[PDB]
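Each remark here refers to the structure printed beneath this line.
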Amino acid sequence: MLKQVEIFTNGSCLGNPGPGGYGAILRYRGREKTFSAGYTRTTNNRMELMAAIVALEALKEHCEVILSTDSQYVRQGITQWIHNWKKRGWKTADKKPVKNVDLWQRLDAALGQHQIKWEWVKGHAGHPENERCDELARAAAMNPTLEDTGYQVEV
C-alpha cells in the first residue's frame, strides 16, 4: 500500500459559460475512487476548482496529499492569490468579493485539513491519471446533470 494519498484532477467546459465537468482520481486506503460530473452552465476555471474540491472532501482524516493537475487557474490561485485574498478578507483591490470566492473558500477549508504537496503538470506531459481525468472531464461536459449554483456572470 501507498504511504501518500494521490489525487489527479481535471476540468473541461465547452463554453464560457457552457456545459463543463470534471475528472478526479484519488488513491486513498487501498482503493481508487473515481469522480466525475457535468454541469449544464459553468466555466473551465470552476470545473478545475471543483475537481480539486470533491477529491479532498473525500479525505475523512488528516493525510499527506500529493495533488497533480495541469490547471493553471488553480496553480495561480495557490501560488499567487489565495494568500493575499485571506489578508484582504476575500476581496479585490476595489473591495469586491473575488471571482469564485464560493469555490476558493471551499477549497481553502479542505486544504486546511491536510498536508499538501502540489504537482503542476504541463497538459502535454501529464501522467496516465491526468489523461484519464481529461477524458472523464470531457465525457461529463457532454452529458451534464448538475447545476453550478455559484455561477455569476457578475461577482
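Backbone N, Cα and C atoms are what each Cβ position is placed from, and that goes for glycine too.
Listed in Swiss-Prot:
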MUTAGEN   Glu48 to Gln  Loss of activity
MUTAGEN   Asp70 to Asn  Loss of activity
MUTAGEN   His124 to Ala  Reduces activity
MUTAGEN   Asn130 to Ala  Reduces activity
MUTAGEN   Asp134 to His or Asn  Slight decrease of activity
MUTAGEN   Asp134 to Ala  Loss of activity
Exercise for the section: Around the Cβ of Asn130 (mutagenesis position), how many other Cβ atoms lie within 10 Å? Please give the count over every shown protein chain. Expected result: 22
Handout entry: mutagenesis positions near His124 (mutagenesis position), in sequence order, restricted to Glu48, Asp70, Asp134 and a 10 Å Cα cut-off
Key = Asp70
Practice task
Please list residues from the chain of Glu48 (mutagenesis position) whose Cβ is under 8 angstroms from its Cβ, counting only those at least six apart in sequence.
Solution key: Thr9, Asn10, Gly11, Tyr22, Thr69, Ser71, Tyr73, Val74
Practice task
Could you state the whole-number distance in Å separating the C-alpha atoms of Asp134 (mutagenesis position) and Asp70 (mutagenesis position)?
Solution key: 10
Fill in the blank from the handout: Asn130 (mutagenesis position) sits from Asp70 (mutagenesis position) (Cα to Cα, rounded, in Å) at a distance of 8
Handout entry: mutagenesis positions: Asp70, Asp134 - member with fewest neighbouring CB atoms within 10 Å
Key = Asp134
Exercise for the section: Across all the protein chains here, work out how many other Cβ atoms are within 10 Å of the Cβ of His124 (mutagenesis position). Expected result: 6
Problem - Coarse DSSP state, helix versus strand versus coil, of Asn130 (mutagenesis position) - result: helix
